[PDB]
Amino acid sequence: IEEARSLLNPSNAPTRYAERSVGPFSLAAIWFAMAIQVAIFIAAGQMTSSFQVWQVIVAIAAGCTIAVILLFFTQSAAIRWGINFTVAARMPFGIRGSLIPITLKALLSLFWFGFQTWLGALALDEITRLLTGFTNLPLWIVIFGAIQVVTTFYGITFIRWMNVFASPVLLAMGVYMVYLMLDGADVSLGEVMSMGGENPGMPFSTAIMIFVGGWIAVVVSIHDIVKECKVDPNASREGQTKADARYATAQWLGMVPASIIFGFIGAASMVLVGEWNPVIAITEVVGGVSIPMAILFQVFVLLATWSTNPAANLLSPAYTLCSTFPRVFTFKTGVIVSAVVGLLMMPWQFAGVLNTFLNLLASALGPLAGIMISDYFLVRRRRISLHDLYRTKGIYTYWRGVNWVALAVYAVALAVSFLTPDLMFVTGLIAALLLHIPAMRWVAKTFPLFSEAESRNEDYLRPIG
């Protein structure tokens, strides 16, 4: 199923050299405020079942470590040239068949919107049940699932302000409590750094895939922020492999510092409160000291969710509905069916219990990492066609538009990762990056792997007055 007479527009357009504005410091800032999200509190919470609170600080920095290792390779395409993830997805898969992951992956950002509005509730409802003792989880889930949709079309700077300041404001509060908890549970960081592991069983191998598969979504598609990084049009195999690692570590000094802290304060609220649930362990810790504040601590989680959320979870599935189903939704109806869609997945309970298995789920998406890197790196040796990636009939159209051997490789890749269960991701990424070269040298039969109109790549990025 594809659709005929297709149009490729300014939203997906490539970033030029006269637009880039993200230097490795400022990209290191979008990785600090990016290690700060409730997906991480909780992951590091439930870990305390099988390992102590230091082991999780070792697995934490361990995830992010393998995560910068994939970041390096993946980021490269985007920085060099300046493209969406929506745009680069078209290399291993077709230009009409690149939508298989572009969709499977725009369904995550919705899931992380259900799971995120769900704390908007816990926080809107904790502030009103500690004010009126009445509790309505699902009313708030819907009042919040309405507010977003409105401030989506007509948002003012007042939310924007809240963006950058939010992650830090919560990292500040998120440690302060750890003072509070280590002060009332009368334990020292030294006693606390060893209180988990009263139910060993899970392998550490699986303990690292967790924090891996938490980032996978952001890593596979960094293309979307990376395409604003100062890059040099006049640098070589050296000057451009040095800016690759300059960024690739500009990111590791933002994500592993910050997300070893939310990893901690989250395993601390567990083996020190009992609650992986932020909002709950929050009201419970600061309201067991100040309920004039436990309400200001839940007025925060509410306000900081109410600016983070939309940006990173609702915008993308919105613009994919007007793209993949043009005559069907508006920006006003894409936004609204997006909301309804996420809410209706019922995320929060999936997490709560086996979030450990939704992060071994969002980590069985390794073959896509191995497939995309193998392509921009091993199969096309960094040679790409800016002109063919923007035309219905290009050398990436393959079988009418879908690359069937790239979906096949992904499939062989998965089945070979069930031959190694505690190291799946590591063996689903290794298997797909080695098995994509052959399938691309087999299409190197039915299709060219390059074009002679590619000498125009520089025509797309250098300013045109």
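Residue numbering in chain A adheres to Swiss-Prot, whereby the residues present occupy positions 6-470 in order.
This deposition comes from X-ray crystallography, 3.8 Å.
Quick reminder: no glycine exception, Cβ is built from N, Cα and C everywhere.
The feature Na(+) binding site is assigned by Swiss-Prot to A38, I41, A309, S312, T313. Using a 10 Å radius centred on the Cβ of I41 (Na(+) binding site) and all shown protein chains, the other Cβ atoms total 23. Look at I41 (Na(+) binding site): DSSP puts it in coil.
Around the Cβ of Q42 (mutagenesis position), a 10 Å sphere holds 21 further Cβ atoms from the protein chains shown. Experimental mutagenesis is annotated in Swiss-Prot for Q42 to F, with the remark: Strong decrease in uptake and binding efficiency.
Record note (Swiss-Prot), mutagenesis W117 to F: Reduces moderately the uptake efficiency. The unchanged residue is displayed. A helical conformation is recorded for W117 (mutagenesis position) in the three-state DSSP classification.
In sequence order, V43, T310, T313, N314, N318 constitute the residues six or more apart from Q121 (substrate binding site) in its chain with CB-CB distances below 8 Å. Taken from Swiss-Prot, the feature substrate binding site applies to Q121, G219, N318, supported by experimental evidence.
Neighbour list (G219 (mutagenesis position), Cβ cut-off 8 Å, at least 6 residues apart, same chain): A44, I45, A48, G68, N364, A367, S368. Among the mutagenesis results in Swiss-Prot, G219 to I or S has the note: Reduces both binding and uptake efficiency. The residue drawn here is the original one.
According to DSSP, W220 (mutagenesis position) sits within a helical segment. Residues within less than 8 Å, Cβ to Cβ, of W220 (mutagenesis position) and separated from it by at least 6 positions along the same chain comprise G68, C69, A72, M260. Here Swiss-Prot notes a mutagenesis experiment, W220 to A or F, with the remark: Little effect on uptake efficiency.
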For this session: Rank the binding-site residues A38, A309 by the number of other Cβ atoms within 10 Å of each Cβ and report the first-ranked residue.
Result: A309
For this session: Take the C-alpha atoms of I41 (Na(+) binding site) and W117 (mutagenesis position) and report the distance between them in angstrom, rounded.
Result: 14
Exercise. Hey, what's the Cβ neighbour count for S312 (Na(+) binding site) at 10 Å?
Worked result: 19
Problem set entry | Beyond the site residues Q121, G219, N318: chain residues whose C-beta lies within 8 Å of the centroid, for substrate | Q42, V43, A44, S114, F116, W117, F118, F120, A317
Exercise. Cα distance, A309 (Na(+) binding site) to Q42 (mutagenesis position), nearest Å?
Worked result: 10
Problem set entry | Integer Å distance between the CA atoms belonging to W117 (mutagenesis position) and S312 (Na(+) binding site) | 14
